[PDB]
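J.: Here it is: the structure, laid out below.
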Amino acid sequence: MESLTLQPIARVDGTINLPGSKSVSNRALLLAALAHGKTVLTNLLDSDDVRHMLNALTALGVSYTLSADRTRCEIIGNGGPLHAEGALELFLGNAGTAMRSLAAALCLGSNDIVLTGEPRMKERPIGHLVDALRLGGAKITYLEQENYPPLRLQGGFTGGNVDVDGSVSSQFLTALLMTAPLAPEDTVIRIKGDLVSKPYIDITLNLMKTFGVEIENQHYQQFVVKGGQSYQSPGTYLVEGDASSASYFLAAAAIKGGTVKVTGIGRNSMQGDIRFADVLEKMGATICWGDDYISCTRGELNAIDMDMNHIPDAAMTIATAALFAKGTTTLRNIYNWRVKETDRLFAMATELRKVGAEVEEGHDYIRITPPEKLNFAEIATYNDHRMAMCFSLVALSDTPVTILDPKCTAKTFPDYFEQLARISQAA
Ligand SMILES: O=C(O)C1=C[C@@H](OP(=O)(O)O)[C@@H](O)[C@H](O)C1
């Protein structure tokens, strides 16, 4: 199969202009499609997950144009819920941000649409969201395994009292929050218990406000939404650079810099993953903040023991950075790594051991003891962009590393290796 071998990188230094945020991009596209008026999105991410959302909007009849590099999108708002019949099939790859949000949005009014995706997506849970949508009136059918896509959506979400489990994915609550304002009746969303990946809920509320809608957040345990609202185009909107994509470059500097500056995000960013910089600082790196940049400069690197529930995606980057730290690193409260692009706890533990680390794969945590020196390994990537990007960091040592299926980075960052190479120096 395809592979890429990275030669040892002696030092990293430079500036990277980040690709757009996948999280912001897909929310902005769906809201722009539902809104009244024309929205111009700039710095939109061009990656598989965004392309699947764009294809879905095209299939649903939404009109838009894209610039040559696909980062500028002029969307003609539908001025209300999107519709299709005939069990129209929308293929969503392994894009959770599209699968979960569209599963809820397309329950407004009447419809007959099927949502499906790649094999792994048919193994990623969605029952908590379906349960909530049904309590609000939606008719949803599991076409294969109960609690997982594919789904046949026949509409009917009118609002009301809806309970939702927030313990496995914040994407379910995000989906409900963006959908409820357009339902005819008011909706009260009660969180059953714990809420994981909380910062992503803040991203959703931020985007909804940009598109003209606010709701009552009662300490993240209950959300009161007024029905009968309409989203409105914000005019021109700048999509933040991707803070998760930034993690690899800031970590590279913490390991082998040099100073690496990423632009497109800064101290005012809405993304929870900018807090990844705080972790590097705790490990011994120096961080600089600007209005439109974050930079990291090599200091030292010491192991940490931290609850990473607030930054589950960027946290994976700490797992390979831990190979270069002094001491044993423990990342806790990351159970849902198991239900994402791949089971990330199994995958990370398996590949880390291949380069020499002693690793304890806990049920919802991972403990990593680095080897005195790394060895060469051919890294399996599990159709997971982040496994490829995380393991690229192994090359910031005396050994090369071979990454299988390097194009899997295209899920959120097609140009990843060219960008890592841009900051890679021989001297
Ligand atoms: O809503 C979003 O943009 C995302 C929320 C997170 O999922 P969970 O809430 O399942 O942790 C994150 O892991 C995913 O990559 C993107």
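Method on record in the header is X-ray crystallography, 1.5 Å.
Keep in mind that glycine also has a Cβ here, set from the backbone N, Cα and C atoms.
Okay, these came from Swiss-Prot:
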- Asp313: active site, proton acceptor (ACT_SITE)
- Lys22, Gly96, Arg124, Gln171, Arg344, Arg386, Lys411: phosphoenolpyruvate binding site (BINDING)
- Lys22, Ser23, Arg27, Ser169, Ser170, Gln171, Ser197, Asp313, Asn336, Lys340: 3-phosphoshikimate binding site (BINDING)
- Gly96 to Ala: Insensitive to glyphosate with unaltered affinity for its first substrate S3P, but displays a 30-fold lower affinity for its second substrate PEP (MUTAGEN)
- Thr97 to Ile: This mutant is sensitive to glyphosate and causes a substantial decrease in the affinity for PEP. Is insensitive to glyphosate but maintains high affinity for PEP; when associated with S-101 (MUTAGEN)
- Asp313 to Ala: The enolpyruvyl transfer reaction is halted after formation of the tetrahedral adduct of the substrates (MUTAGEN)
J.: Just to be sure I understand the contacts, which binding-site residues have a Cβ under 6 angstroms from any atom of ligand 1? Candidates are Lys22, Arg124, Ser170, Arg386.
T.: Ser170
J.: Check the Cα distances from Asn336 (3-phosphoshikimate binding site) to each of the recorded positions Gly96, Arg344, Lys411 and keep only the ones within 10 Å.
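T.: Checking each Cα against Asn336 (3-phosphoshikimate binding site), the hits are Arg344.
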J.: Count the Cβ atoms, other than its own, that fall within 10 Å of the Cβ of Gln171 (phosphoenolpyruvate binding site), considering every protein chain shown.
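T.: That number is 25.
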J.: State the three-class DSSP label for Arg124 (phosphoenolpyruvate binding site), counting H, G and I as helix, E and B as strand, and everything else as coil.
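T.: Going by the DSSP assignment, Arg124 (phosphoenolpyruvate binding site) belongs to neither helix nor strand, so it counts as coil.
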J.: Which chain-mates of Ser197 (3-phosphoshikimate binding site) that are at least 6 residues away have a CB under 8 A from its CB, listed by sequence?
T.: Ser169, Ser170, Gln171, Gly272, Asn309, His310, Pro312, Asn336
J.: For the 3-phosphoshikimate site as recorded (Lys22, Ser23, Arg27, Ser169, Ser170, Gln171, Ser197, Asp313, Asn336, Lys340), determine the largest distance between any two Cα atoms, in Å, rounded to the nearest integer.
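T.: Output for 3-phosphoshikimate binders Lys22, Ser23, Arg27, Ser169, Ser170, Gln171, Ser197, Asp313, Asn336, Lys340: max Cα distance 21 Å.
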J.: What's the number of neighbouring CB atoms sitting within 10 A of the CB on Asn336 (3-phosphoshikimate binding site)?
T.: 19
J.: Out of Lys22, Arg124, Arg344, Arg386, point to the one nearest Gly96 (mutagenesis position) in space (Cα versus Cα); all of them are binding-site residues in the record.
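T.: When the Cα distances are compared, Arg124 comes out closest.
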J.: Cα within 10 Å of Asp313 (mutagenesis position): which of the binding-site residues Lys22, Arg27, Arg124, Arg386, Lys411 qualify?
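T.: Those close enough are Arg386.
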